[PDB]
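Everything on this sheet refers to the single structure shown next.
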Amino acid sequence: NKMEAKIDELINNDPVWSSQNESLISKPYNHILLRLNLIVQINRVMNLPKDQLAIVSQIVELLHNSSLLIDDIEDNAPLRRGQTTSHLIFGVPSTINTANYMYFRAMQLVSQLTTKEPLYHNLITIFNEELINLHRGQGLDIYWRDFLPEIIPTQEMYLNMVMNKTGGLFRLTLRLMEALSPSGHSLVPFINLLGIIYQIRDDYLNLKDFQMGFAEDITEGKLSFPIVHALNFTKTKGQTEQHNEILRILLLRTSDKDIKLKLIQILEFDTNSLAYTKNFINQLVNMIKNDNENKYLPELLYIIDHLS
Amino acid sequence: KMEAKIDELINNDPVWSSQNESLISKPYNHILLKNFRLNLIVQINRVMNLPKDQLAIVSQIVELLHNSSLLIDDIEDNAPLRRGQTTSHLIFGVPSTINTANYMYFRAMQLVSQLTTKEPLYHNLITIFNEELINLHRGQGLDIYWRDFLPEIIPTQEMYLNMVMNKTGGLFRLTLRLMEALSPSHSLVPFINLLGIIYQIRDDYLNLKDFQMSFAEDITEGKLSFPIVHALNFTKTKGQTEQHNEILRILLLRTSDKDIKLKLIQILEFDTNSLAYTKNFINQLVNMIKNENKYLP
Ligand SMILES: CN(CCCCc1ccccc1)CCC(O)(P(=O)(O)O)P(=O)(O)O
Ligand SMILES: CN(CCCCc1ccccc1)CCC(O)(P(=O)(O)O)P(=O)(O)O
Ligand SMILES: [Mg+2]
């Protein structure tokens, strides 16, 4: 009877949750807490009041960090910015849960951007759309890597994957801002380009810093821009043994330095994928540095050079 | 030319094909392999009277969340089996399974926007969805924390019940709250909360019972199960130090050894009588429902 009473009190009330509980489950996220400038540069064109901008920034910070927590689990990464990955400290289970929890806390923050219902609807849809896009590209990248050689993506396929996986957070941020603006043409194209440059450079530097960075993308088996070029080049030029050796090294998930270095030199001297990628980056970067009529642009370059 | 193809890319929406859609959907399609879930929604609709059309979408949203949460739950519990079939993450890998499951959360979210076009109502439906996914994760988070930090914290029965209100109460309340918000006709939330609690305790109980008369994967997982919480607090209170530690030691083993699993169940059967205490607890919760329609409609 005292039990029924306690049960009645329980089910007629919201779930009990303490600040203590909140702290216990935020451990994986607080650890990774250990680009505001980008939001700021973009606002020079968007003109949102500082308090609304602070919230946009918080939503993006939460999505970005939660994405990395998941990303490192999916990539089996032992390090993130020189420090141990959260999943290795607190475990995969709590890290997945906490990262997913933060996606929804970010969602909750959108309502703090406006009281006006029409705008609200648009903001949520934007948030919903780019999160869908992010998971689509992430899914492809992961599928290509874990089922290799089932699918050898072409350069076109890679770029489409990146438009989703990486362009997703860039467009989310930008689109939220454009929708909130109380103030020319949309900068989505420019942000899409920024995202592509960001990803190819990220892929590039992962190997170049090693050759000149632990080339962890090799250990991971990732279909990076240089690898995608090498695999299509070898197939095309009939370099049968080199093509297969590239596949073989990716499939070893090796941390051996010499093996990673052998692969990088294949990309350097045999397929010339490194120079190809470097030039590719330069081309995309000149496309912005060169549109004097501001076909893409509205201190935007400083950013482009620190994109890393 | 290269400039041109890039120009064509960045000015279009990201490319995504039907074939891409299928690849990402594999881990999910695998768990689809629902009749009692549909039945619960149907039965409740006799009071909400949503127009079939709209009932189907709620049903679709619930199916997505329920299934994606199980894909994630099996990874978090390192479960090898789900309803007798091999778990998704063991076939498609942890990486694709996490991603596909999370993708389905956002697909479910998209379906919410298609329940209504009325602006006020839409906002409430989103807030409902948002709030219960928050609760689900909090609850799941605490359940996982207790298990993975054991023996730092041993919960009491009350802590366990509050955890369940979140972990299991969320999907139940999410379905009910949406339906009540959509109804064109007292809340049934308190009733759905009890359904969820009865649901979780019976799930914990059967996991040990089915095996006692035979996987008891909960032991292998080291779960702070309802019978386990009772046995741990019982031995502490009765000052039975060595029995208390023995339960702790078996759970910490993460053991698949049948004999050791059986040893823990006999502690629960003969020392703390925890399985019988649980049977009784569930029967009392149910009696609350069968015995003036305060909870019932
Ligand atoms: C999809 N994510 C966005 C990363 C962050 C992109 C970004 C967005 C907004 C602001 C700054 C950076 C990419 C993460 C990686 O690039 P990937 O796993 O694809 O190689 P990395 O593991 O190398 O860090
Ligand atoms: C969260 N899950 C489902 C909760 C109830 C799911 C449900 C089913 C149908 C309709 C609504 C909700 C609780 C049960 C578990 O997942 P399972 O024992 O199946 O591994 P766990 O105890 O491990 O957390
Ligand atoms: Mg990564």
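Residue numbers in this text run from 1 along the chain shown.
When the header is checked for method, it gives X-ray crystallography, 2.1 Å.
Note that Cβ sites are derived from N, Cα and C of the backbone, with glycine treated the same way.
For A:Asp75 (Mg(2+) 2 binding site), the same-chain residues that are 6 or more apart in sequence and have a Cβ closer than 8 Å to its Cβ are A:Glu220, A:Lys222. As annotated by Swiss-Prot, Mg(2+) 2 binding site applies to A:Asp71, A:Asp75, with the evidence given as experimental evidence.
For the recorded site, A:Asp75 (Mg(2+) 2 binding site), the DSSP three-state label reads coil. Residues or ranges marked as Mg(2+) 1 binding site by Swiss-Prot on the basis of experimental evidence: A:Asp71, A:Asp75.
In Swiss-Prot, a published mutagenesis experiment is listed as A:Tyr103 to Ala (Swiss-Prot position 107), annotated Reduced affinity for isopentenyl diphosphate (IPP). Its own atom aside, the Cβ of A:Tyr103 (mutagenesis position) has 21 Cβ atoms within 10 angstroms in the protein chains shown.
Here the residue is the original one, but Swiss-Prot notes a mutagenesis experiment at this spot, A:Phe104 to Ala (Swiss-Prot position 108): Reduced affinity for isopentenyl diphosphate (IPP). In the three-state DSSP scheme, A:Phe104 (mutagenesis position) falls into the helix class. Within 10 Å of the C-beta atom of A:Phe104 (mutagenesis position) sit 23 other C-beta atoms, taking all shown protein chains into account.
A:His135 to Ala (Swiss-Prot position 139) appears in Swiss-Prot as a mutagenesis experiment; the accompanying note says: Reduced affinity for isopentenyl diphosphate (IPP). There are 26 other CB atoms within 10 A of the CB of A:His135 (mutagenesis position), with all protein chains counted.
The 6 Å Cβ screen around ligand 1 retains A:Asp71 from the recorded positions A:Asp71, A:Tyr103, A:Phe104, A:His135, ordered by sequence position.
Checking the recorded positions A:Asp71, A:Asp75, A:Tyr103 against ligand 3, the ones with a C-beta less than 6 Å from an atom of that molecule are A:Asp71, A:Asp75. Under 8 angstroms separates the C-beta of A:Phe104, A:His135 from a C-beta of chain B, among the recorded positions A:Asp71, A:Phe104, A:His135.
Within 10 Å of the C-beta of A:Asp71 (Mg(2+) 2 binding site) there are 19 other C-beta atoms, taking all protein chains into account. The mutagenesis positions shown are A:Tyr103, A:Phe104, A:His135; of these, the one with its CA atom nearest the CA of A:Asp71 (Mg(2+) 2 binding site) is A:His135. For the unresolved segment of 4 residues bounded by A:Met212 and A:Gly213, the separation of the terminal Cα atoms comes to 9 Å.
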